[PDB]
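> One structure follows; several queries about it will come next.
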Amino acid sequence: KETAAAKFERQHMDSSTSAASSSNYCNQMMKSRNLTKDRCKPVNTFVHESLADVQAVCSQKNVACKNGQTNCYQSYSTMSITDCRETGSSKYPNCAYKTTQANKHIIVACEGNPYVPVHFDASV
């Protein structure tokens, strides 16, 4: 169940806001995107740009993925993102996340035809 493309969208797309609204943004979003169901996903980034703009990164700067895969791409421009990271007070099933707002390049791995993001590698 769940294509890689749809999983990327579920984990990493939030085009409904221009930026994280409150310090509770990550706690709410990690839960509601089902990333705290069987485990506290330790780290996860949301992108506040249109899906088209994020898909377009698959046609931007070809770079190495962190594991050495050759199908990663860095956005030419910076993007509004929110980094969500599990904090010291976090213990499944009571997950607790630090919310970190930022504007930076995203790096994604792309696959398929249509060639779309299937993994969030990093931000810089």
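In chain A, numbers come from Swiss-Prot; the residues present are 27-150, in order.
Per the header of the entry, the method used was X-ray crystallography, 2.0 Å.
The backbone N, Cα and C atoms fix where each Cβ goes, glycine too.
Below, the features straight out of Swiss-Prot:
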type     : residues                                     : note
ACT_SITE : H38                                          : active site, proton acceptor
ACT_SITE : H145                                         : active site, proton donor
BINDING  : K33, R36, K67, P68, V69, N70, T71, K92, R111 : substrate binding site
MUTAGEN  : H38 to A                                     : Loss of activity
MUTAGEN  : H145 to A                                    : Loss of activity
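Just tell me what is around each of these and how deep it sits.
For the recorded site, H38 (mutagenesis position), the DSSP three-state label reads helix.
Neighbour list (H145 (mutagenesis position), Cβ cut-off 8 Å, at least 6 residues apart, same chain): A30, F34, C91, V134, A135.
Around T71 (substrate binding site), taking its Cβ as the centre, 21 other Cβ atoms fall within 10 Å, counting all chains.
Neighbour density for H38 (mutagenesis position): within 10 A of its CB lie 19 other CB atoms from the protein chains shown.
According to its DSSP assignment, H145 (mutagenesis position) is in a strand.
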> Please report how many Å separate the Cα atom of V69 (substrate binding site) from that of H38 (mutagenesis position), as a whole number.
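About 11 Å separate the Cα atoms of these two residues.
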